[PDB]
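Enquirer: Take this structure, written in structure tokens, and hold onto it; I'll ask about it next.
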Amino acid sequence: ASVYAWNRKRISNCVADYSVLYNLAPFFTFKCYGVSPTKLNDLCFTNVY
Amino acid sequence: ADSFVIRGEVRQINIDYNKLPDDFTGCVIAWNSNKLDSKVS
């Protein structure tokens, strides 16, 4: 989508595996705050957008 | 003085893949490897 017309997306019930994600070509960076890249495999969430 | 090349991992030092974190006391001297240790890529 474009910046002005960005598409809304919600992730439903999922058993998430992040260790296969960080070495995919579009998911190299994790430059942010409030979550930890080595801790997302042990956390639980209400929903993910 | 250590001698390693990472991908870019540049936000950190992935790299549980061989434990040298930010709160380790030290200085980081770093530059791009694409000018000397490289090819077309």
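The numbering of chain A matches Swiss-Prot: 348-396, in order.
Quick reminder: no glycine exception, Cβ is built from N, Cα and C everywhere.
In case it helps, Swiss-Prot gives these features for our protein:
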{"type": "VARIANT", "residues": "A:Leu368 to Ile", "note": "In strain: Omicron/XBB.1.5, Omicron/EG.5.1"}
{"type": "VARIANT", "residues": "A:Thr376 to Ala", "note": "In strain: Omicron/BA.2, Omicron/BA.2.12.1, Omicron/BA.4, Omicron/BA.5, Omicron/BQ.1.1, Omicron/XBB.1.5, Omicron/EG.5.1"}
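For the listed features, I'd like the structural context: burial, neighbours, distances.
Expert: The number of other CB atoms found within 10 A of the CB of A:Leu368 (variant position), across every protein chain shown, is 13. DSSP assigns A:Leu368 (variant position) to coil in the three-state reduction, placing it in neither a helix nor a strand.
Following the DSSP three-state reduction, the secondary structure of A:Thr376 (variant position) is coil.
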Enquirer: Can you count the other CB atoms that lie within 10 A of the CB of A:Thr376 (variant position)?
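Expert: Looking across every protein chain shown, the total is 12.
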